[PDB]
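S.K.: One structure, as structure tokens, below. Some questions next.
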Amino acid sequence: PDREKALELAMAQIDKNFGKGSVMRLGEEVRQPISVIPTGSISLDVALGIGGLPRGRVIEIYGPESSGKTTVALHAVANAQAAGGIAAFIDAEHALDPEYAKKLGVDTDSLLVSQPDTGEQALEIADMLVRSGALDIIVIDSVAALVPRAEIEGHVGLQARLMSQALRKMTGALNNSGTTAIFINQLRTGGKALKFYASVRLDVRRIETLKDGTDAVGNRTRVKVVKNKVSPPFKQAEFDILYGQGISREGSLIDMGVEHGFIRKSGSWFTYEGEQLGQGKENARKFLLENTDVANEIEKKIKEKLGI
Ligand SMILES: Nc1ncnc2c1ncn2[C@H]1C[C@H](O)[C@@H](COP(=O)(O)OP(=O)(O)OP(=O)(O)O)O1
């Protein structure tokens, strides 16, 4: 009996008994499902190992206030609509700002918003909305907002039960309807289930503010995919979020362009194929915000260096 020859046997046996990736080898680069929703963050896309948030799965995005979570989600919503999709936003926080949303790429006019009254209602109308197999993506702002019917009237019970049940009924559905479900989870609750239901769990934290000059613009966010059942987990990804513009695609190409030698630094003087872009990230960002085919080439070049 041979070791490696006997590991892959059982290993492939466990998958056939529980799932596609119930046992992964962190090293694996394996990729054969595609159908992903770009998050608008290149580093994060590769970080997920499949280019984007899978489709037909529940996804958790947790983190503290002002971390970027909602932005990633809104970003997901855009790329989703852009390629002819329908997005439903079950709001229970009442924090959404259409101005900022549209400025990210979302089609607000055609965005379905619902402001459930009870937490049970939200999960009902959210499931109901999914079962119609028409939605591409659906985001539920605030797991913590989904408060049980009571407590809004006369320790005494549980909410994590409300979540459980809802997920159990809903998991099946969105799975064979190809509708991705983003659950915003702002905190540092009843998610004692979503942790096992989710096939992908994102951990967003605001690494540090972006100097820029006098005052600041946006922040630098770090996302650690602690759970990923489609690809190998524990991957990380950083990216900039300008305040008022959202995630910076441009800023992605650099942080990413240098980690792969496509762009070079001649002493805080970024350059590509001979010609230079500027002196200092913020400056080389602008350079790319003007010439787009130059970026379209670098962007094109990195999607070729890795899974596509
Ligand atoms: N209304 C807005 N106007 C301008 N900039 C905004 C606005 N809302 C958010 N931003 C920018 C700056 C914020 O630091 C950044 C992150 O936004 P947000 O999507 O609010 O992150 P988040 O999901 O961690 O926060 P929250 O837990 O409140 O949902 O987006």
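Numbering of chain A is taken from Swiss-Prot, so the residues present carry the numbers 6-159, 165-198, 212-331, in order.
Every residue, even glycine, has its Cβ placed from backbone N, Cα and C.
According to Swiss-Prot, the feature ATP binding site maps to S71, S72, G73, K74, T75, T76, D102, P103, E104, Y105. The annotation phosphate binding site is assigned in Swiss-Prot to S71, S72, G73, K74, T75, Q196. According to Swiss-Prot, the mutagenesis experiment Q196 to A, E or N carries the following note: Loss of residue movement, loss of switch function in crystal structures.
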S.K.: Excluding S71, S72, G73, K74, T75, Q196 themselves, which residues in that chain have a Cβ inside 8 Å of the centre of the Cβ atoms defining the phosphate site?
M.R.: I66, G68, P69, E70, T76, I194, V227
S.K.: Translate the DSSP assignment of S71 (ATP binding site) into the three-state scheme.
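M.R.: The residue in question, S71 (ATP binding site), is coil (DSSP, three-state).
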S.K.: For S71 (ATP binding site), write down the residues of its own chain that are at least 6 apart in sequence and whose Cβ falls under 8 Å from its Cβ; none is a fine answer.
M.R.: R229, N242
S.K.: Using a 10 Å radius around each Cβ and all protein chains in view, which of these recorded positions has the most neighbours: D102, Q196?
M.R.: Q196
S.K.: From the recorded positions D102, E104, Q196, pick the residue whose C-alpha lies nearest to the C-alpha of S72 (phosphate binding site).
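M.R.: Comparing Cα positions, the candidate nearest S72 (phosphate binding site) turns out to be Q196.
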S.K.: Inside 10 Å of the Cβ of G73 (ATP binding site), count up the other Cβ atoms and send me the figure.
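M.R.: Neighbour count, Cβ to Cβ under the 10 Å cut-off: 25.
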S.K.: Find the longest CA to CA distance in the recorded ATP-binding set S71, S72, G73, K74, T75, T76, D102, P103, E104, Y105; express it in Å as a whole number.
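M.R.: So the binding residues stretch over 19 Å, Cα to Cα.
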S.K.: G73 (ATP binding site) to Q196 (mutagenesis position): how many Å between their Cα atoms?
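M.R.: About 10 Å separates the two Cα atoms.
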S.K.: Determine the straight-line distance, in Å, between the Cα atoms of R198 and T212, where 13 intervening residues lack coordinates; round to a whole number.
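M.R.: Once the 13 missing residues are skipped, the Cα atoms sit 10 Å apart.
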S.K.: Within 10 Å of the Cβ of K74 (phosphate binding site), how many other Cβ atoms can you find? Include all protein chains, please.
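M.R.: For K74 (phosphate binding site), the 10 Å Cβ neighbour count is 25.
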S.K.: Measure the gap for me: Cα of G159 to Cα of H165, whole Å, across the 5 residues nobody built.
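M.R.: A straight Cα-Cα distance of 13 Å links the two sides of the gap.
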S.K.: In three-state terms from DSSP, label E104 (ATP binding site) for me.
M.R.: helix
S.K.: At a 10 Å cut-off from the C-beta of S72 (phosphate binding site), count the other C-beta atoms across all protein chains.
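M.R.: Neighbour count, Cβ to Cβ under the 10 Å cut-off: 22.
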S.K.: Spatially speaking, which of the recorded positions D102, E104, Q196 is closest to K74 (phosphate binding site)? Use C-alpha to C-alpha, please.
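M.R.: If we rank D102, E104, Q196 by Cα distance to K74 (phosphate binding site), first place goes to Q196.
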S.K.: Pop the Cα-Cα gap between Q196 (mutagenesis position) and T75 (ATP binding site) into the table, whole Å please.
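M.R.: It is 9 Å, counting Cα to Cα.
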